Amino acid sequence: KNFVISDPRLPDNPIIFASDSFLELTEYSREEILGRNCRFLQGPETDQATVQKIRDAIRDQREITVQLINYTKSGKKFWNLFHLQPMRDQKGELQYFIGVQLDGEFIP
Ligand SMILES: Cc1cc2nc3c(=O)[nH]c(=O)nc-3n(C[C@H](O)[C@H](O)[C@H](O)COP(=O)(O)O)c2cc1C
């Protein structure tokens, strides 16, 4: 339900699609999201060490799961259990990343 799709073939891996649940959770309108990198959800309290692990996963085009603090439009802190999956065409060329979010502090 709660997910976005980025196009890594376009500059800085912009969000091309965002699910209604995502717009609801993050409090942003679709118009504010389309063409942005998803890093705008990060903020002061976001562990940079965890952000680095996401950068490595995108570089190596591997799937990853991490928990990190994210901010809504209004600046409300929420824990994001974030799941990144690379997505390839028939020829095995990377086409998209899908990013699934789950809201809550799962690991204390
Ligand atoms: C499909 C997709 C969804 C993403 N969703 C989130 C997210 O919900 N929260 C977040 O903090 N970062 C998310 N990211 C990570 C950022 O977009 C960015 O790649 C990350 O912060 C590391 O790159 P940077 O060092 O250039 O910021 C997502 C990335 C992709 C490709």
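Going from the start of the chain as shown, residues are counted 1 onward.
Including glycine, each Cβ sits where the backbone N, Cα and C put it.
A C-beta separation below 8 Å, combined with a sequence spacing of at least six in one chain, links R55 (FMN 2 binding site) to none of the other residues. Reduced to three states, the DSSP call for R55 (FMN 2 binding site) is helix. For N37, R39, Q42, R55, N70, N80, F82, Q101, the entry in Swiss-Prot reads FMN 2 binding site.
Its Cβ taken as reference, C38 (mutagenesis position) is surrounded by 22 other Cβ atoms within 10 Å in the chains shown. Under its mutagenesis entries, Swiss-Prot includes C38 to A (Swiss-Prot position 426) with the note: Severe loss of light-sensing and light-dependent autophosphorylation.
Largest CA to CA distance in the FMN 2 binding set (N37, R39, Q42, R55, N70, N80, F82, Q101): 17 Å, whole number. A simple Cβ count within 10 Å picks out one of the binding-site residues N37, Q42, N70, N80, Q101 as the most packed, and that one is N80.
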